[PDB]
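Undergrad: I'd like to ask some things about the structure below.
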Amino acid sequence: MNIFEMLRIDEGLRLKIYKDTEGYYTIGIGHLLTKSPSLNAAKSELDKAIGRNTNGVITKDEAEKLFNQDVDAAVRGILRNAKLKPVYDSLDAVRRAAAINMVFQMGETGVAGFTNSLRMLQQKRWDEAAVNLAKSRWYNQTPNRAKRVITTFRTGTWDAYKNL
Ligand SMILES: Fc1cc(F)c(F)c(F)c1F
Ligand SMILES: [Cl-]
């Protein structure tokens with residue numbers, strides 16, 4: 001298991017434009033295209049992302065290309081953020097994956113309200129951190145995925161992704 005396999009489980013793979021859990025146009029392995037309700041706006045973003053006139057469908061290779069870029073972008077986002085970097089630096093590699101997972105799903109602005117969770121994670125108060133993380137819109141809207149991510153933070157193991 002690793003961040004790539006982990007996110008592949010959580011996001012799936014779809015080669016045609018679809019709507020994510022929030023109703024937003026998305027493609028590939030959870031690549032958000034736009035928050036606009038316009039499908040044309042979404043296709044435009046797709047073309048711009050891929051570098052060709054696609055009209056809504058990409059190849060697996062193209063999906064994986066965007067996926068690698070997105071994982072990269074999440075890591076870079078964490079490292080450039082003064083609040084996130086120290087917590088991330090403090091974690092072992094498994095829990096780092098859990099962190100990247102969160103940022104991939106909700107962005108830096110989504111993780112902004114997680115100050116107290118972040119403090120607990122840096123203190124390595126795993127059970128307390130896990131409880132705090134579940135007290136969120138994130139957990140309530142996507143409980144099964146949040147549960148997996150939280151278990152990863154709680155245990156520092158890949159147990160929640162085994163048999164998946
Ligand atoms: F973005 C992040 C989200 C988390 F839940 C973290 F623990 C973290 F270190 C981090 F950088
Ligand atoms: Cl389409």
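If you check the header, you will see the structure was determined by X-ray crystallography, 1.8 Å.
Cβ coordinates come from backbone N, Cα and C, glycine included.
Annotations for this protein, taken from Swiss-Prot, read as follows:
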ACT_SITE  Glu11  active site, proton donor/acceptor
ACT_SITE  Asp20  active site, proton donor/acceptor
BINDING   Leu32, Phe104, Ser117, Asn132  substrate binding site
MUTAGEN   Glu11 to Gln  Complete loss of activity
MUTAGEN   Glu11 to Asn  Loss of 84% of enzymatic activity
MUTAGEN   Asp20 to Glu or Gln  Loss of 99% of enzymatic activity
MUTAGEN   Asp20 to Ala, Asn, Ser or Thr  Complete loss of enzymatic activity
MUTAGEN   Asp20 to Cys  Nearly no effet on specific enzymatic activity
MUTAGEN   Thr26 to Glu  Complete loss of activity at neutral pH; covalently bound substrate
MUTAGEN   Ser117 to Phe  10-fold decrease in enzymatic activity
Undergrad: Using Cβ-Cβ distances, find the residues under 8 Å from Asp20 (mutagenesis position) that belong to the same chain and are at least 6 apart in sequence, listing them in sequence order.
TA: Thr26, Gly30, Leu32
Undergrad: Measure from the CA atom of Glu11 (mutagenesis position) to the CA atom of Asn132 (substrate binding site) and give the result in Å, rounded to a whole number.
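TA: Rounded to a whole number, the Cα-Cα distance is 24 Å.
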Undergrad: Out of these recorded positions, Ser117, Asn132, which one has the fewest other C-beta atoms within 10 Å of its own C-beta?
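TA: Taking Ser117, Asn132 as the recorded positions, the minimal 10 Å Cβ count falls on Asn132.
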Undergrad: Roughly how many angstrom lie between the C-alpha atoms of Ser117 (mutagenesis position) and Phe104 (substrate binding site)?
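TA: Here the two Cα atoms are 17 Å apart.
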Undergrad: Between the Cα atoms of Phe104 (substrate binding site) and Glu11 (mutagenesis position), what distance do you get, rounded to the nearest Å?
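TA: Cα to Cα, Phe104 (substrate binding site) and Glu11 (mutagenesis position) are separated by 10 Å.
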Undergrad: Please work out which residue of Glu11, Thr26, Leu32, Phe104 has the most C-beta neighbours within 10 angstroms of its C-beta, and give that one of the recorded positions.
TA: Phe104
Undergrad: May I ask you to report the DSSP-based helix, strand or coil state of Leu32 (substrate binding site)?
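TA: Its secondary structure by DSSP: strand.
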Undergrad: With DSSP assignments reduced to helix, strand and coil, which class does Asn132 (substrate binding site) get?
TA: helix
Undergrad: How far apart, in angstrom, are the most distant Cα atoms among the substrate-binding residues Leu32, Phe104, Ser117, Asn132?
TA: 27
